[PDB]
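Chemist: My questions will all concern the structure given below.
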There are 2 protein chains.
Amino acid sequence: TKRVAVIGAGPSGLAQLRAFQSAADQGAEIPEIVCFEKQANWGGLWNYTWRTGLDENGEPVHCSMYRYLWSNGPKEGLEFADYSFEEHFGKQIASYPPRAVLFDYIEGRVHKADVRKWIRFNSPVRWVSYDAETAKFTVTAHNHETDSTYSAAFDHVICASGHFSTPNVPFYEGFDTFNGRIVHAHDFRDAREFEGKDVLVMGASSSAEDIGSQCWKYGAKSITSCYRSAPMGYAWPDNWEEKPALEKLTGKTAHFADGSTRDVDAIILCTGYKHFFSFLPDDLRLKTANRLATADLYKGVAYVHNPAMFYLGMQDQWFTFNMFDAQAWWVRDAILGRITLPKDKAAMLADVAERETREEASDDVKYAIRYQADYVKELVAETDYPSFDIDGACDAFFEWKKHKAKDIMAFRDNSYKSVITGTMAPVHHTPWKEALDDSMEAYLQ
Amino acid sequence: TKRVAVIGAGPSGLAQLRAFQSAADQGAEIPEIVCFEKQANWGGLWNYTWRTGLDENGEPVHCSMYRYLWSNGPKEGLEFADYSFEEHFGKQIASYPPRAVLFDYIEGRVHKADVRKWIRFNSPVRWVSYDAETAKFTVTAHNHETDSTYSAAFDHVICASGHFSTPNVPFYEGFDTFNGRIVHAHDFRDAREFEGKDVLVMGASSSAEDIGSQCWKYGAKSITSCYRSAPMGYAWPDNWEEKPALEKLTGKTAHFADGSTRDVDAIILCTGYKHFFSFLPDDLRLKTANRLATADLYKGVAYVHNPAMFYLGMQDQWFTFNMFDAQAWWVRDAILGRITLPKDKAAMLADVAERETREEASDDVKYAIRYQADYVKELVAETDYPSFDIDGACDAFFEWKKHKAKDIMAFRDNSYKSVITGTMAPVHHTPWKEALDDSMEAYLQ
Ligand SMILES: Cc1cc2nc3c(=O)[nH]c(=O)nc-3n(C[C@H](O)[C@H](O)[C@H](O)COP(=O)(O)OP(=O)(O)OC[C@H]3O[C@@H](n4cnc5c(N)ncnc54)[C@H](O)[C@@H]3O)c2cc1C
Ligand SMILES: Cc1cc2nc3c(=O)[nH]c(=O)nc-3n(C[C@H](O)[C@H](O)[C@H](O)COP(=O)(O)OP(=O)(O)OC[C@H]3O[C@@H](n4cnc5c(N)ncnc54)[C@H](O)[C@@H]3O)c2cc1C
Ligand SMILES: NC(=O)c1ccc[n+]([C@@H]2O[C@H](COP(=O)([O-])OP(=O)(O)OC[C@H]3O[C@@H](n4cnc5c(N)ncnc54)[C@H](OP(=O)(O)O)[C@@H]3O)[C@@H](O)[C@H]2O)c1
Ligand SMILES: NC(=O)c1ccc[n+]([C@@H]2O[C@H](COP(=O)([O-])OP(=O)(O)OC[C@H]3O[C@@H](n4cnc5c(N)ncnc54)[C@H](OP(=O)(O)O)[C@@H]3O)[C@@H](O)[C@H]2O)c1
């Protein structure tokens, strides 16, 4: 018989479990699945907590979400393929669900799946080794509930431990003497803290955009964002100037590359994350940049230096839930032997290279979206996963992109066509800038 | 030769290296020494950084110190018996040096000791296992300069990783929703942030004492401190007040056991730390409360379930630097063979029980001080550690305590007798509450 260890109970690990349970429904025998989760409850990033730094058990807080956060993409872009919205909420909702709403939705199908009984919560994995003679992986985990660490052999390890949790926190001259709050996005929690204040937001990507907005919505005196590469470029509110790279701080004085100046009360470092695995030896440890074509993963899921070990979700993410399903099915199939991996490490490296180069062929954002779209499509064709209208996802993604470039601060006040009934979403009872309440029930009436 | 691995290059780990160096200079054979240090530099808690949470490498920030921190005790009670403050600084400085100053003193000693060549920085330990059949420990460490993990065998392991870095962070009702800053002391860095605010300081121990005082010195609008057991009991300033146990928060308003009420702008959790070792298996992982009689440590230093493993600094601390020394010399001598461990585990366990029982014989403060004094005497008598006036050091704490009950806010404007000379240190050039500059240059003029 076989046993498989899944590290993480975020959307990815959860997707993996759904994958095995699905095959077992159909009538397939499956190996024992053990899923280790560090937190007390499933949901990965979506499992919000006020904590920052180390959690109550002393482990580093995984959560990177803050209050007042709504879906960054239209929900129509992420709608599951085996369980849809209305089926869980009963009704049609607006196009940008708040965190709680989406968490409840993520919760919906996982509960319905009866997978929870596979998850060991409060159980950070401490280490994973591979013995070539047994052909077994040895996972080592600490059970916080009983304060005891133990070890166990598995035939496979599927690492679903995320990569938007270990922050890149760069030092700039003046940071250690700045008389104000300096915080990475991983630790940002409540925008009310910056009400009436002058915020500096470093970065030009998703977090800078959304965290900047949050603080604008909740009353910052002003927003200053700064880029080091391409500006976010959107049409910013009155209190929002975008500026070139920081040189240094002197007091509360930000000096920028164009010689200009601004005094700010607070700095939110929206400078991204690293793929970091504290629990992996060199010959298992994935090392890569954040991007659509992840180094060292054949088919974007199988570890080239040891193909009995897998990784989910390690790509940068235009597509999310639907991708992790596509990935999890594939990894499932490879484990059940419906799919046979190459024994030729050269050829697995070839596959990665090809992905990298194709990814690099164009820098246009619609090309990039389309690209991960072709990826999902690739995967879904190679397993019994329900083929679905991905191009329909893409078309939503394209409308999204036109709404943000249109009016960055109102883009969440739009609706998009559904992909299962082509029916364009209703509007929300309330405008985003007015919708100060965050709660699920406020959203749902 | 034998090899010994030292975990940590703070004061205890550094004391341990000095110990081994001193022995070898005198011409005793010594095992090879490898000291693994997480941080970029030595210093342990005294190596300050602005960072909180995870460090530039993704490892948890060890630092628990803040800006404007000064020695909370008389420098007289911690002076290296083999390296006087006079030998280092050349003159005679006041009794409560700022962080930077004592840091330079710690570094001064290991400078002269030429032991830095033994230290591997940016190299946190990942794991320690013992194998009884080879009678060697296996140490897995990760080198962030080469981003490479490796494993090596050692005949002894001396863990000096400290226990004031992994915080105890309780949940109280309303923490999830408080409109303001909630920060544990371990993440606290700059008191200026609290200028003008009604601060809530939870706790009644050293941390709440000092951090509350920093907040007040640097202009907090008001301080409220709450206890769950015994009030701190000091004659506080007029804008400072102690309340019984917090029950909950409602918006910005705190509720205490006495049914009273106060609105607060920020909460600093000075609720302490845990003994936490993310890198040890059940069979080597010290588990103990923070006190003077540490559990499962023979002579306060040798893990009783495997006495080839030792631990430094795990006790609560009145005495600090020279205790670390006594311990370091002891452990050294036990490893060299100048001391023999009891063949009977019952004996080691017996030794720990008598220490607990004697710590518990009385709850009076002077008696605790004397108790730790006796431990240092006990240890010192068994090695060739330089003798030094322990009683005198003890009288320094007795006067220190007196000065604190007399004036909790000025106790640092005081001098004490050198354990070597007997004469009162010079007065510093500025009252503490006015000494806003904490630099080593301002201090030494
Ligand atoms: C701030 C933020 C906002 C986002 N918003 C959106 C959005 O609106 N829409 C969208 O589609 N996508 C969004 N994403 C993308 C997000 O990554 C995915 O939606 C999804 O949460 C990732 O799935 P995952 O399970 O692979 O990663 P994670 O959600 O990070 O799951 C990893 C899980 O593994 C666990 N784990 C980690 N290490 C260990 C260990 N050693 N032992 C045991 N368990 C461990 C963690 O507890 C965690 O629960 C957002 C990401 C971030 C950072
Ligand atoms: C806020 C605060 C203020 C204090 N002020 C004073 C004072 O004024 N006077 C005084 O006498 N005492 C003070 N103390 C007590 C303090 O514990 C000692 O001064 C001293 O720092 C103890 O030294 P140590 O080496 O035992 O522990 P630490 O100083 O904590 O040293 C531990 C070292 O081990 C390293 N380490 C940890 N884990 C790993 C790993 N897995 N791999 C590799 N390396 C690792 C850490 O990076 C760290 O450098 C204070 C303590 C605190 C928390
Ligand atoms: N529904 C979703 O899937 C969803 C969408 C939004 C966010 N996200 C995911 O998470 C990622 C985006 O979140 P993110 O913004 O937090 O990460 P990020 O994409 O890596 O953005 C990092 C930003 O910080 C800048 N930066 C990095 N290091 C810096 C430094 N040392 N100094 C100054 N600036 C620096 C970057 O500039 P440079 O460009 O020059 O590096 C970049 O603008 C996406 O890639 C995405 O997959 C999830
Ligand atoms: N050389 C010196 O100047 C000097 C002298 C005195 C002490 N010390 C040292 O410095 C250390 C103290 O630092 P510290 O104050 O940060 O830690 P600490 O001594 O453990 O103090 C913790 C405080 O928080 C309280 N607390 C703990 N858990 C709580 C919870 N869940 N809810 C509410 N309150 C809670 C404690 O109350 P309870 O007591 O009820 O648990 C205590 O008041 C000691 O370990 C000691 O070594 C130094």
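The residues of chain B that appear here are 2-446 by Swiss-Prot count, in order.
Structure method, as recorded: X-ray crystallography, 2.2 Å.
Placement of Cβ uses the backbone N, Cα and C atoms for every residue, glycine included.
Pulled the feature table from Swiss-Prot, pasting it below:
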BINDING   B:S13, B:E38, B:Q40, B:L46, B:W47, B:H63, B:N73, B:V126, B:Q318, B:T321  FAD binding site
BINDING   B:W71, B:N73, B:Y173, B:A205, B:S206, B:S208, B:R229, B:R413  NADP(+) binding site
MUTAGEN   B:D317 to A  Strong decrease in activity
Chemist: For B:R413 (NADP(+) binding site), which of the listed recorded positions (B:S13, B:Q40, B:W47, B:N73, B:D317, B:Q318) have their CA atom within 10 A of its CA?
Modeler: B:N73
Chemist: Please identify, among the recorded positions B:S13, B:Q40, B:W47, B:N73, B:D317, the one with the smallest Cα-Cα distance to B:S208 (NADP(+) binding site).
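Modeler: For B:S208 (NADP(+) binding site), the spatially nearest of the recorded positions is B:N73.
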Chemist: Closest of the recorded positions to B:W47 (FAD binding site), Cα to Cα, picking from B:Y173, B:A205, B:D317?
Modeler: B:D317
Chemist: How long is the line from the C-alpha of B:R229 (NADP(+) binding site) to the C-alpha of B:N73 (FAD binding site), rounded to the nearest angstrom?
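Modeler: B:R229 (NADP(+) binding site) to B:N73 (FAD binding site), Cα-Cα distance: 23 Å.
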Chemist: To the nearest whole angstrom, what is the C-alpha distance linking B:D317 (mutagenesis position) and B:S13 (FAD binding site)?
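Modeler: Rounded to a whole number, the Cα-Cα distance is 13 Å.
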Chemist: For B:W71 (NADP(+) binding site), which DSSP three-state class applies?
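Modeler: Note: B:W71 (NADP(+) binding site) is in a strand by DSSP.
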Chemist: What residue among the binding-site residues B:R229, B:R413 has the most other CB atoms lying within 10 A of its CB?
Modeler: B:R413
Chemist: Can you tell me which of these recorded positions sit near ligand 4, meaning the Cβ is under 6 Å from at least one of its atoms: B:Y173, B:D317, B:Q318?
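Modeler: Going through B:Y173, B:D317, B:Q318 in sequence order, those close to ligand 4 turn out to be B:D317, B:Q318.
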Chemist: CA-CA, which of the binding-site residues B:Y173, B:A205, B:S206 lies nearest B:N73 (FAD binding site)?
Modeler: B:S206
Chemist: Counting Cβ atoms within 10 Å of each candidate's own Cβ, which of the recorded positions B:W71, B:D317, B:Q318 comes out highest?
Modeler: B:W71
Chemist: Please find, for B:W71, B:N73, B:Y173, B:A205, B:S206, B:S208, B:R229, B:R413 as listed binding NADP(+), the greatest distance between any two Cα atoms, in Å.
Modeler: 34
Chemist: What is the Cβ neighbour count of B:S206 (NADP(+) binding site) at a 10 Å cut-off, with all protein chains included?
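Modeler: Looking across every protein chain shown, the total is 16.
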Chemist: Near ligand 2, which of the binding-site residues B:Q40, B:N73, B:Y173, B:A205, B:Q318 have CB less than 6 Å from any of its atoms?
Modeler: B:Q40, B:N73, B:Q318
